[PDB]
Amino acid sequence: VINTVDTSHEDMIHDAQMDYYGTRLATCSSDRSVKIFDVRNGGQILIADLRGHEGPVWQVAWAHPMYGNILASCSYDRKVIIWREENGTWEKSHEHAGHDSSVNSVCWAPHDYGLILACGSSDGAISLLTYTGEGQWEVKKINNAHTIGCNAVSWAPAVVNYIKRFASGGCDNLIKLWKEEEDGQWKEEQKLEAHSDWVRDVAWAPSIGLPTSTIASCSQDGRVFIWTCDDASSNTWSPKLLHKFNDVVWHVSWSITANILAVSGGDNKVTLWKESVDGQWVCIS
Amino acid sequence: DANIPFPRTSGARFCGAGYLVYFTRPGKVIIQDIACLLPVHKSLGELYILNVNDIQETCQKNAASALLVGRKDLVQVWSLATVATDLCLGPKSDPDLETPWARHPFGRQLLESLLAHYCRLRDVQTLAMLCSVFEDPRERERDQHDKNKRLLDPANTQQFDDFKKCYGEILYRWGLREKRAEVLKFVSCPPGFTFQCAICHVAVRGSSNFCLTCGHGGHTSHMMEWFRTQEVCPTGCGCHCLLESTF
Amino acid sequence: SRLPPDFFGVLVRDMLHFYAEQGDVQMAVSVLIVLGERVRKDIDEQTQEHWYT
Ligand SMILES: [Zn+2]
Ligand SMILES: [Zn+2]
Ligand SMILES: [Zn+2]
């Protein structure tokens, strides 16, 4: 079916993400407001409001229910605000401003590691806010992480202790892949550079047991690249094009089982890809 | 703001298990169903009985469900699993006696072929269910025989466990937890004083409750019966346990 | 919406070959006769004569 909720906003809408069970709907916007809508059997009703962040909002990401009801917001203002809620009301919990340029993206970490939140701001740095407990957080920093600033961040599925790995890429079209040593340092590993000018979004496919790591990409020049690799521990990342549209591509998304990719860019449209038996990506709708 | 890729007005995204969201500029958030697109289905998920004792009953019960749903390759594969898991094919410890059913071509090789095809089709559901169901001197021979004894290769246990973890995560997504326990039941790797009752005084050894404040506990059904109608400590303590035990 | 048609042919051929190696030429010939054209176009013609004789 088709479900539609009226935004009742006054300015633009930048992102919209639902909840883990499919029983909530969050909306970021440039009105300096967030309006949480309870979607259930086709009905739009309010639950909360975000009347103030000191600026427009860019991207929100829900956290795992294992740890409760936690919502994050990275936006224009240079602040990242969490919304831990208690006793049926949504309340501002904790904020920090560890940047001197607008926060670009936030992406919640896999639940096995803990409750970690990567923050790729526009000032060439990445901050990983770990939950120390008892209402305290730790803020790490890696300065000079980019020459133009990371546009967006992504987390790698967890494998078998543990080895934390995540991917990010800036406006210098030099997408890299990080790592963490035993000490605690975020050492760099590699740097893919088969991109034209910039890379807006980066998304990493979910893992379902297949020995193959797949990373998507979308450049500011029309290109949706699928950087598959199946060389176990040989580290061979071979780009393969999928298309080249008529305008800038904005966001790349994945399925649960990594069979469908949906890319929506500057053309004010959304097209759905796939992966055919031969090895070519075709549209469906 | 030099780094300004500002005018973002469109976006598509997958959410939930069976859902999709997208919005556009002319602007209400329209979602859509994609349940028939992914190889997994919630409807078939709710019906898939599993059991460790009576394997055959599970296979024949799952057989009817796919026909009740519409899928076909399963109403074949489940039948093959039923005929390829009977206790008549029980292995024998001695290596002399008979060739194991694993080394028969319709044994292990069939399992590998089905696993490969459904890996290509990218359907973690059937993988999880099939794997769960199928789960100097002369001394250095019985070890190799036990290695060849099994219908699943001992050299790829990790991938099977990964399948069984992934299906559990998707089941949690859907909203079923009992099934998440049944599936995870098969995974190999692991996940003072005062001991009397208070309503019948017989020693407790199993499942129990108590207040944090009162410190009076007992059998769980006992507390169901007691607190069905009252609000006081059973041992004359005065606690309103509905205001203490719970948060 | 089904399995691909020519899916199990290789397994049938391997089962027959395995049964021939052990020396049970009784089941191989019986399966060949019972099936017929559904399998006759996959085994070499110089092997069938060996089994039959
Ligand atoms: Zn009792
Ligand atoms: Zn008491
Ligand atoms: Zn009490």
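Residue numbering in chain B adheres to Swiss-Prot, whereby the residues present occupy positions 531-556, 645-753, 835-890, 919-974 in order.
From the backbone N, Cα and C atoms, a Cβ is placed for every residue, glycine too.
Going by Swiss-Prot, these are the annotated features:
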BINDING   B:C927, B:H946, B:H949  Zn(2+) 2 binding site
BINDING   B:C938, B:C966, B:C968  Zn(2+) 3 binding site
BINDING   B:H943, B:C960, B:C964  Zn(2+) 4 binding site
MUTAGEN   B:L698 to E  Abolished interaction with WDR24 and assembly of the GATOR2 complex; when associated with 728-E--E-732
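When the binding-site residues B:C927, B:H946, B:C960 are screened for a C-alpha within 10 angstroms of the C-alpha of B:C966 (Zn(2+) 3 binding site), the residues that qualify, in sequence order, are B:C960. Ligand 1 lies under 6 Å from the Cβ of the following binding-site residues, listed in sequence order from B:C938, B:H943, B:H946: B:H946. Surrounding the centroid of the Cβ atoms of B:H943, B:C960, B:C964, where the record places Zn(2+) 4, the chain contributes additional residues within 8 Å, namely B:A925, B:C938, B:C941, B:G942, B:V959, B:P961, B:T962, B:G963, B:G965, B:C966, B:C968. Among the binding-site residues B:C927, B:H946, B:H949, no residue has its Cβ under 6 Å from any atom of ligand 3. The shortest Cα-Cα distance between B:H946 (Zn(2+) 2 binding site) and any of the recorded positions B:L698, B:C964, B:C968 is the one to B:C968.
Here the Cα atom of B:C968 (Zn(2+) 3 binding site) is found 7 Å from that of B:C960 (Zn(2+) 4 binding site). According to DSSP, B:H946 (Zn(2+) 2 binding site) sits within a strand segment.
Here the candidates are the recorded positions B:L698, B:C927, B:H949, B:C960, B:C964. The one whose C-alpha lies nearest to that of B:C938 (Zn(2+) 3 binding site) is B:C960.
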